[PDB]
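Working notes for the structure below.
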There are 2 protein chains.
Amino acid sequence: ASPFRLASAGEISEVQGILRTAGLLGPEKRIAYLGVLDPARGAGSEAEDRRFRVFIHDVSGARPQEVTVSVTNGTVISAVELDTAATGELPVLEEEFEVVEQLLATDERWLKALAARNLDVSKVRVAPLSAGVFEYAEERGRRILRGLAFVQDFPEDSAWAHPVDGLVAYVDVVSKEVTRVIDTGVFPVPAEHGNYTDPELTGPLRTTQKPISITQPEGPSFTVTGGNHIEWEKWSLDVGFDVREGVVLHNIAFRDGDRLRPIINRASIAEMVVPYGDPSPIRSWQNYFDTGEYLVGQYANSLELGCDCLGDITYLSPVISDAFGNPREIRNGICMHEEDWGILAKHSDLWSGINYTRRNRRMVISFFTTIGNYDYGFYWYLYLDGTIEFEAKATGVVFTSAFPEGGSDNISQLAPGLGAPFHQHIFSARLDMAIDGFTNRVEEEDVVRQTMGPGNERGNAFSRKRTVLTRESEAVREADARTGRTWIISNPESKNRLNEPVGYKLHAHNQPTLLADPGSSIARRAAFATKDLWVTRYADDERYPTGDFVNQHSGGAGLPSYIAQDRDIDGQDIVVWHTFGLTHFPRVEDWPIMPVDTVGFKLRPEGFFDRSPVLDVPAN
Amino acid sequence: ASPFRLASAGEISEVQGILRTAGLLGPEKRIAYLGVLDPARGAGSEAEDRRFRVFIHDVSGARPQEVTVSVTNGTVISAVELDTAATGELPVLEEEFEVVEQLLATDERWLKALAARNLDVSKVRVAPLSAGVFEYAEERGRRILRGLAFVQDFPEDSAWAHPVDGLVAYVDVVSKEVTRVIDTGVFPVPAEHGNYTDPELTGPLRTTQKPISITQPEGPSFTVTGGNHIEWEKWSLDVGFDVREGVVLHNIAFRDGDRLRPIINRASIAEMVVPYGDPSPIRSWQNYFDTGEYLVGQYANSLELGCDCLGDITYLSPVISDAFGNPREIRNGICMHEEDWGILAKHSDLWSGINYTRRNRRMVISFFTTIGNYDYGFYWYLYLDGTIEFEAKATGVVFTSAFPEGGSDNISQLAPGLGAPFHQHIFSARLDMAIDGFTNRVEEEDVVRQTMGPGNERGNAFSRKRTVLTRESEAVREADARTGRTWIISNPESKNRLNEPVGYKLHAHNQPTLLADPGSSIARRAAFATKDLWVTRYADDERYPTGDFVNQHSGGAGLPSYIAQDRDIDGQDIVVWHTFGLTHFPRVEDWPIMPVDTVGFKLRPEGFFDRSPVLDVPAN
Ligand SMILES: [Cl-]
Ligand SMILES: [Cl-]
Ligand SMILES: [Cl-]
Ligand SMILES: [Cl-]
Ligand SMILES: [Cu+2]
Ligand SMILES: [Cu+2]
Ligand code: NA
Ligand code: NA
Ligand code: NA
Ligand code: NA
């Protein structure tokens, strides 16, 4: 009965019926996005109204639509025809993944390019690549995908091992026209295979790994109620799933004594982009909003027990829409489990003779997704001591190219003739904060060094300073690792026993942000990425730092536009947008399949509690 | 038979005999440090010569001694009388921990101070605190400890809850004179207790934690041979233990195909200091070299199975000397085990239809120690993919003071009237590098942003640059998080299959370094701490970045002095000294006992291997 429950197959079918009956779902229509809408604010006393938000595509060439419907009242709440040159194109469809290769398969330019390289068209894979926005005037208002080719030698060959450099094509997937084919010249196609399951490459597999058994004889310490509501070691939350963002956390709160204390209203990865830094015209247009353009949630994997999730695992199976509004289940797409996490607290005292040791543990909510060559794990952790943490795990196969004779300042060689262009993976965590409720503010905290002198005669003193961010036009902050810069979210109206506003402190990894020249297309389209921290005033229609329609959108949209409203953020319903990412110069070790690398952030309680919240934890 | 084996009780007793027979170990003598010496370089074909290094104290007031002996040949190799005003005083003795409180127990100044506060002397604990070097001219050449007082209400009371502010005393532990007693005035002594085992404070303990069982039915995947030699998943190392540094790693190498490939010759935490930033005269002299002054290894705890080390655990029990050269065993002072570490690599390919997932794991070598209020865990991790990682875990009880009426810019309030002065914990990792052997160099690598223009028309290109550090006078580097700064250790004479020097890349957390004013005493005594990275030329007598005798030493010694030699580090036997630490502004959550916080660093292979070194890992 919780408004925050996961979408049911039944609900998805109702949406399809509603649209179909309203005439909005003819045979040429396609569902590119379907997601349930969160309950609105001002409903501290309201009745069930489940609404869903739909983006509908037309394959015949008609204008696409944005539509909101109520699945409790079977009504179209809103239906609007979009102008895509203006507000952007709809997310890429999985059904379009095969299209580029097929269109080029009958184009003479393409075939001429393939023949010159002596490549059999039936062996040539073409990645379905988001096109972004550059100089091609005929592209405005058209649904374009760009194509880069990789030879697959046999049905189970890793095509990534065999990039075709010096060649790219653009295609209009609607009109089914190949608009441009560009051959800058021939590069040898790297020859080695990258088949990480070939005994010829793996070699004799190891027999040295003895098993590690992790079990819970009394079951797990967390309970799940009403499908997705979690209670665990004082924590309370709802686990959501959206096809764009993937796993989303709702109503994170902590049970302190006899109060249920809210901390974060909604946590999600609201965007993730992969900009490439290779100035070759074959790739310099590459920037993949894996979240905004492709929708990470639709491609979450079914996690295999013992393989993908070890221990006592509890699965949720989130239901999504297909392109035709049928409900599809992602069997075991979400793992939920608790794991030991080493020592929590420990002291042996030289005076009391007391020896004290307590173990830590964390609740994990995770899922893993695939977007082309990439595979990402998205993990949320709740710790006994009140800490909240996110962690992304980056693996899969590196996006490949030729390695240029003479080397490169922008590409790494992984194997003979084989290159990997430099890129970043930059995430945006959207945190709808609710520290003891919605009245929150953000302060930027820096370490303050003090000069030796009067009142600091020995020159040992150091301090800190906090700066309240009061309006959106001054809540665009950058990192400063050198001065230990963090950001504190507090409630100015809720004090702890020492009469201090309760707060939580954000600790960022301080990784480099978007490296692109500010004048670049990507800088404008991914402006969120150019700064570590943004704070906005909450609003119903400000969901992604890149706006609702990322694909082939002009730029400026999203965060840069919202903060133009310059709204009061000093003791209000606010949202923190945290930029964090990996700058990836590929190594030989990354090839032929890459070991997990990680990035993330965490928040620790800062005067939230009146003392350590883990004194009541028993001693094993 | 390995030269790198742990010291045996038998060996310790021989050292004592040798010294005793040589006349160096009379009843007034004390052993303040005892440690075995590593085999020297140039012994690619030498015979067993076990030597030990001793620091001997005299309680009658005679000059202390440094002595080196051979336990295989029962000879004094060297014995030297130290001038402590010049080269520093010997490490604090555990037997001196009780001394300050006792000396003050009969001093009229002290008693007057206690009586004014109405504190029963028999309830007044006095921390035995390292004194450092300030303005007190009569202190040069004397063995001084400073005292700060904490009331213990009953045998099992946490005295930390009850600091006596506005009062400090200095004592000469040798002459047993109280040199100065300083009362800046009375502060109320905070009243609440901090007894984290009192049901009155803990409240009803939790019953919600279900058990988590971690077992290995076929035993562990690592073997231990000759006491301390570890082989695990291609890795080879020797696990050492020194009473100063604690757990030390020797001969880290990786078995690649049919070669044993060295990576690091010796890894240790060579120093750790805790500077306080409270300008009160009562504490402004506080800087505790937990490693250099107190010796962390002597206070390692015996780790309790199921409590301190979970899973299939293999213990080493390192033997140390007591103050009288008797061998004492630290039962189970070192845990060695392997743990699961989530996903190692994963890809589901849209073209081959292959789905691939492999699990990760790490070998842990750890120990946990107590120094007064502090308790630290020191963890070394070796990962399947070649990654080497260190992690310090900081817990225990915060060092306390009064909280000043009117607040403080340098102290946090944890409870009514109770303060916690701001401080840092700053570590120095000494890494005697051996990348494919001893011919190594270090490059500093930064991200390079490129300006939009000719040859970068779209403004998407970004690159990097590496700068070889050639001489010691230019190998003192600072962090630059903003430009993703890392440091690469490579062997210029050993290339990978792509003809690139094999390397390992150091990734630092980029935490703030020493915040003290450069003109401070601590800045000079802890100069290593003022910069993130130092590279030196290897030498036999350059062990600690702070020199051999930290206690009451003048300053300048250690790293700043070694790099003055300005030696060739470009393709030579080199050592990286990495500074890393926590800047700790204590929170309410830290009280009455603090949850673990962490800091560390890691190194990842960078073109070391010709491809991913984990293709041969089997698929669960
Ligand atoms: Cl998981
Ligand atoms: Cl990648
Ligand atoms: Cl451990
Ligand atoms: Cl502390
Ligand atoms: Cu990458
Ligand atoms: Cu601390
Ligand atoms: Na536009
Ligand atoms: Na909010
Ligand atoms: Na001196
Ligand atoms: Na070396």
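Residues displayed in chain A correspond, in order, to Swiss-Prot positions 9-628.
Structure determined by X-ray crystallography, 1.9 Å.
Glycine is no exception: its Cβ is also placed from the backbone N, Cα and C atoms.
The active site, proton acceptor annotation in Swiss-Prot covers A:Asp298. Sequence-distant neighbours of A:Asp298 (active site, proton acceptor) (same chain, 6+ apart, CB under 8 A from its CB) are A:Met280, A:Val281, A:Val282, A:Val304, A:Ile379, A:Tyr382, A:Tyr384.
Under the heading active site, schiff-base intermediate with substrate, Swiss-Prot lists A:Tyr382. All protein chains shown were included, and the count of other CB atoms within 10 Å of the CB of A:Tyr382 (mutagenesis position) stands at 23.
The Cβ of A:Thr299 (substrate binding site) lies under 8 Å from the Cβ of A:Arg252, A:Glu253, A:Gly254, A:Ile277, A:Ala278, A:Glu279, A:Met280, A:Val281, each on the same chain and at least six residues away in sequence. Residues or ranges marked as substrate binding site by Swiss-Prot: A:296-307, A:379-384.
The Cu cation binding site feature in Swiss-Prot is assigned to A:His431, A:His433, A:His592; the stated evidence is experimental evidence. DSSP assigns A:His433 (Cu cation binding site) to a strand in the three-state reduction.
Among the mutagenesis entries in Swiss-Prot is A:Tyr382 to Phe, noted as: Loss of activity.
Here the C-alpha separation of A:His592 (Cu cation binding site) and A:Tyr296 (substrate binding site) works out to 14 Å.
Spacing of A:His433 (Cu cation binding site) relative to A:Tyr296 (substrate binding site) is 9 Å (Cα to Cα, whole number). Within the group of binding-site residues (A:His431, A:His433), the Cβ with the highest number of other Cβ atoms inside 10 Å belongs to A:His431. For A:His592 (Cu cation binding site), the Cβ neighbour count at a 10 Å cut-off comes to 22, with all displayed protein chains included. Across the fold, the C-alpha of A:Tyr302 (substrate binding site) and the C-alpha of A:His431 (Cu cation binding site) stand 18 Å from each other. Reported as a whole number, the C-alpha separation between A:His431 (Cu cation binding site) and A:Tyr296 (substrate binding site) equals 10 Å. Checking the recorded positions A:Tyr296, A:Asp298, A:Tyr302, A:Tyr382, A:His431 against ligand 10, not one has its Cβ under 6 Å from it. Sequence-distant neighbours of A:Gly305 (substrate binding site) (same chain, 6+ apart, CB under 8 A from its CB) are A:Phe249, A:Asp250, A:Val251, A:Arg252, A:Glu253, A:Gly254, A:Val255, A:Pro326, A:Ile328, A:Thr377. For A:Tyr296 (substrate binding site), the same-chain residues that are 6 or more apart in sequence and have a Cβ closer than 8 Å to its Cβ are A:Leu137, A:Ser138, A:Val281, A:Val282, A:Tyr302, A:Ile379. In sequence order, A:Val282, A:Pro283, A:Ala402, A:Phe430, A:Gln432, A:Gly589, A:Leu590, A:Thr591 are the residues of the same chain, not among A:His431, A:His433, A:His592, whose CB sits within 8 A of the CB centroid for the Cu cation site.
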